[PDB]
Structure formats: structure tokens, C-alpha cells
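Peer 1: Sharing a structure here in C-alpha cells format.
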Number of protein chains: 2
Amino acid sequence: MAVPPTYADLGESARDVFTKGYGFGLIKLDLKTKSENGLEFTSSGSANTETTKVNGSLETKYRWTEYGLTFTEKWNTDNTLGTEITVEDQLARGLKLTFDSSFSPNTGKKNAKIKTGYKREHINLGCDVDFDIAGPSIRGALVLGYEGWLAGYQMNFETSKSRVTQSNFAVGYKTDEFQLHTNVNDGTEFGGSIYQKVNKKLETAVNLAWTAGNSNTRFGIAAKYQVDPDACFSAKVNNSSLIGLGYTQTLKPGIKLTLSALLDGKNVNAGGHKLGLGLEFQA
Amino acid sequence: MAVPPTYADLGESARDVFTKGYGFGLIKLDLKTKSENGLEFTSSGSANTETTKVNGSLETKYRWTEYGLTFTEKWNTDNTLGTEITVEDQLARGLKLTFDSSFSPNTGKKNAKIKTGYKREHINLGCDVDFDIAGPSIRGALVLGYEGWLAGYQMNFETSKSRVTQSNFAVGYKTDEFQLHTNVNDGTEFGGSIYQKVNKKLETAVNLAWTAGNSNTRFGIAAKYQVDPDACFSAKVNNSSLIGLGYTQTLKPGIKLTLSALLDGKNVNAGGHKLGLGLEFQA
């Protein structure tokens, strides 16, 4: 409806067409459960094919939807630990508060974060305070919506240098079938994307990017074809001659396999082409 | 050395040749981590190919080896929850105490268990008290060792019927290369097995079983060939004409795939042959 996305979510759909259905040079094992009320868990195994380094993630999550509450514990294989409490729609509809705690016993270094979001018709506001060692930093964002139009600002203030270190503007238009998104970062990096839901089975995206000091231009084109409900193909090219190819199949209910190939241009089937395999398991 | 196994462990090796390297009619996803001191986790996803029912297990484990302590939390997709505290070698070398707690919110039904084991040269004693609803039951076991010989007794007393409900004897001989194991259950079921470590690459087993009231006989033969350190083949037959075939490959370090086939005899490649796929991920 008329409640705009967060700054970060501006351009998500186009990004989603380019990123999801590919995991080049990785073998991924995902185990998730679904409990809309109560206890949930996500375990993830990742193996880099070029390095053979193997990562492991567990996330434990209690949703208490009566109280708009979510508690999340996370663990990785570097022994880094994470707590996240989230209150949503409690003191007021569209308000969201998150207290987030981090601790790597590997380094002894902590990290706490308080994130606030307020959201209503035409406006999406955020303020994120990172209480870092060499912090805090505060990241604030405002998105305003006008009849499918979206204008955004995002800034980051590092108290150590007592200065703004990031200043991003975004402008866009957004129906369900079509999204224009444009952004400039630090008055220097230019981005734009078009996402089109061409029909129920085909998503396409175009991506543009360039720098204020530099006459060259980066672009990609991307497509996602949902052949049937249990299979989909994804392909992308960029003007650096890279080709991405992606196939996701549901083998059995709750079991999805993804095969990925990233090919280099001209030297196609003549050298260093990354492959990927993802297996997702839903219970 | 001269410290014998537990009653349950009598015949493990032979059982291991018959069971490991096969998972017929199942798709399994295992994610484990290794931390000999501290935090460990095992997540398991199982899909029955014939039913398409999908099971999910998480196990969380802190080992505190300074104190011989292990805490384990477990969860399954039926919402059943489990705690296990374990003290080993603390008040005395070879003593092991376990307090184990269960609770299915699905049924509201609890289950607590206290298990004690004492172990030393020539003897392996256990007493397990299941504090069940329609319990308790106490299961006690004694294994005695004499120069490779092993004699065992195992009983179960249900306090509700105030009677012994199980009474098992086992006799065996056991070097590292070779195990004879024989057992009679409730004076009626007869079991025996031979395990031979024929060399560093080949394990074989033979299995026999029959009933005091019944002139028929069940047997299986089983082999496990370790071709190289990253591949192994397993095959078994039984006198009911079933054939098991198993291949386990290490694809990348920490990633192991198992393909299983269970074939019916005479009707081989002419009907209902179960297949299996296991993927194990170590991080």
C-alpha cells in the first residue's frame, strides 16, 4: 500500500533478480524450520570450492507474536555469538525497536546495536546506533512516498571523527509490476535499476553504475523464468563479459537444489569458470 | 584394553558394518561442528521418499572437559525438547552420571531418566532409571571380561507390573581384528555375529538370528571396502533375498555424499527398490 520501504529495501526486487538463484564457487547446505508462533531454527553450511574453507551458521529464533517479540541467538564457526531482541507494533503501530548484542571470544571484542524504525502511510524512518569500540556511529534514513514516487536520504555519523562519513540520496517509482530506482552515494557513485514483472513467470532487471570522476559505465541485464512451480531458470550478463546461469529445482517437497555457473566472456569453456551447488531443506 | 564395552555395545562393529554407509528410502542432510572443548551443534534434515514427510533435528552441546561435564539441548520438528547433563570421571575414574529431561508440548507428556555407569578393568556396569508416566522402570547391565572373553546380563524391571519384563544374556570374544558375539533375549530370540577386520581396507560381518519356537533362520553377510581415504563401498545380502549397496564419497574436504540402493531378489530391476542419498557437512 502507501507505506514505503526502508532506504535499504529501495531496489530490492531488481537486486533479488540479480542475486537469488545463484551461489557461484560455493557449496551451501541450508536447514530451516517454520513455526510462525514459537521456536524456529536455520543451520547453514558453506564450502568455498576454490579455498575449501568450510563455514557453519546456526540461528535460533523464538517469535512471541501475542507481544510482537522476537528473540534470536546466532553462532558461527569463528565462535562469534549474537543475541537480538525485537519489539514490533507494541507501543505504537509501525514502531519497531531492536537491541542486538555481539561477542567474538576469538578476539574478546563486543558489539551492541540499537535500531529504531517508525513506519506509516507515505513515510519510512530509521535510526540505527552502533555502540562500537571506535564508535558509536548513528545511521539515520528517511523514505517519503508520493503516488508511487519515492525519495530517500541515508546518512552515517561517526562520533570518533565527529563527522558524517556517508550521505546517499535515492529517487524511484514503484508499482508491483515495475520499479525504477536511482541513487547517488557520497555525491560520487551513481546507481540505477529497472525491475519489470513482465508476467507471472518472467522477472527482468537492468542495472547501471558509474563514478563522478570516471567516464566508464557498468551495466548488467538479468532474467528469472518460473517454468513451473517446482523449477526456475535465471540468467544475467554484465558489460565486463561475465555470464551467470542458474537453475533451481524442487526435488521432493521441502527439498530444493540450485546449480550455478559463472562463465568468462570469449574464454567460455577455456578456463576459470566458477560452479555452485545449493541444497535447501525446509521442515 | 581390559575395560569391556557396555552390554549395548556388545556386537557394535558387526552392527556398524551392516548399518553405516546405507540409508535406504531417505534423503538426509547433516550439519555438524567439532569443538572438543566448548560449544558443538548437529542439525539433521530427513525426507522419507515413499511418504515425503520431512523431519528436522537440532542438538546443541557444551563440553566442559576441565570438569568432565556435557550439557546437551535437543529439539525435533514434533516440538519435543530434551536436556542432558553428563558427569564423567569426576567423583571416581570410570564413573558416569547422566540426568536427562524430555518434554513434548505436543502431548504435554514429560520424561526424566537417570543413568549411572561404572567401568574398570574386566567390568562394565550400568543402571538406568526411566521415571516414566506408567514408570519407573530400572534397566541394569553387567559385562565381565576374561582374556578377550566377555559375558553379559541385561534386565529391565517395570515397577507398574512390579516384574522383570526383559532378561538378556550375551557371550563373546573380542580382539581388535575379530569379534564373536552371541545373545539370547527373554530365553527366546537367538542372535550371533562375527566381525573380522580382514586387513586395513576390508571389514566383513555375518549375522544369524532365530526363535526358540520356530525352525526358520535369518542370516546376513556384509562387507565394507575402504578403496582410498575419500571413498568406500558397502554391500550386504540376507537369506530373505534383499541386497544392500552403498557408496560414500568425500566430494570436498568436510563434505561426504552417500548413495544407497536396496534391491529385492529375483525381481531385481523389476519393481520396488528403495534408494537413499545422504550429504554430511563437517565444519
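Here chain A follows Swiss-Prot for its numbers: 14-296, in order, are the residues you see.
Going by what the header records, the deposited coordinates were determined by X-ray crystallography, 2.6 Å.
In case you wondered, yes, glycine gets a Cβ from its N, Cα and C as well.
Taken from Swiss-Prot, the feature NAD(+) binding site applies to A:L255, A:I256, A:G257, A:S273, A:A274, A:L275, A:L276, A:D277, supported by similarity to another entry. Among the mutagenesis results in Swiss-Prot, A:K33 to R has the note: Decreased localization of SQSTM1/p62 to damaged mitochondria; when associated with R-25; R-66 and 122-R-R-123. The residue drawn here is the original one. A:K66 to R appears in Swiss-Prot as a published mutagenesis result, with the remark: Decreased localization of SQSTM1/p62 to damaged mitochondria; when associated with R-25; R-33 and 122-R-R-123. Among the mutagenesis results in Swiss-Prot, A:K287 to R has the note: No effect on localization of SQSTM1/p62 to damaged mitochondria. The residue drawn here is the original one.
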Peer 1: For the NAD(+) site (A:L255, A:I256, A:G257, A:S273, A:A274, A:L275, A:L276, A:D277), what does the 8 A shell look like? I mean other same-chain residues with CB within 8 A of the CB centroid.
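Peer 2: Surrounding the site, in chain order, are A:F37, A:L258, A:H286, A:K287.
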Peer 1: Write down the Cα-Cα distance for A:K33 (mutagenesis position) and A:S273 (NAD(+) binding site), rounded and given in Å.
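Peer 2: Their Cα atoms are separated by 11 Å.
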Peer 1: Would you mind listing, in sequence order, the residues at least six apart from A:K33 (mutagenesis position) in the same chain with a Cβ closer than 8 Å to its Cβ?
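Peer 2: Non-local contacts for A:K33 (mutagenesis position): A:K237, A:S247.
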Peer 1: Within the chain of A:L255 (NAD(+) binding site), which residues six or more apart in sequence place their C-beta under 8 angstroms from its C-beta?
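Peer 2: Long-range Cβ contacts: A:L275, A:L276, A:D277, A:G278.
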Peer 1: Does anything in the same chain, at least 6 positions from A:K287 (mutagenesis position), have a Cβ under 8 Å from its Cβ, and if so what?
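Peer 2: When sequence neighbours closer than 6 are ignored, A:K287 (mutagenesis position) has A:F37, A:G38, A:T62, A:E63, A:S273, A:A274, A:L275 within Cβ distance under 8 Å.
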Peer 1: Distance check, please: Cα of A:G257 (NAD(+) binding site) against Cα of A:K66 (mutagenesis position), rounded to an integer number of angstrom.
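Peer 2: Roughly 23 Å, rounded to the nearest whole number.
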Peer 1: How would DSSP class A:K33 (mutagenesis position) in three states?
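Peer 2: Coil, per DSSP.
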Peer 1: I'd like the number of other C-beta atoms within 10 A of the C-beta of A:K66 (mutagenesis position), please.
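Peer 2: Within a 10 Å radius of the Cβ of A:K66 (mutagenesis position) lie 12 other Cβ atoms.
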Peer 1: Rounded to a whole angstrom, what is the largest C-alpha distance between any two of the residues A:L255, A:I256, A:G257, A:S273, A:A274, A:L275, A:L276, A:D277 that the record assigns to NAD(+)?
Peer 2: 14
Peer 1: Work out how many Å separate A:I256 (NAD(+) binding site) and A:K66 (mutagenesis position) at their Cα atoms, rounded off.
Peer 2: 25
Peer 1: So for A:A274 (NAD(+) binding site), how many other CB atoms are inside 10 Å of its CB?
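Peer 2: Its Cβ shell of radius 10 Å holds 16 other Cβ atoms.
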Peer 1: Under DSSP, is A:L255 (NAD(+) binding site) helix, strand or coil?
Peer 2: coil
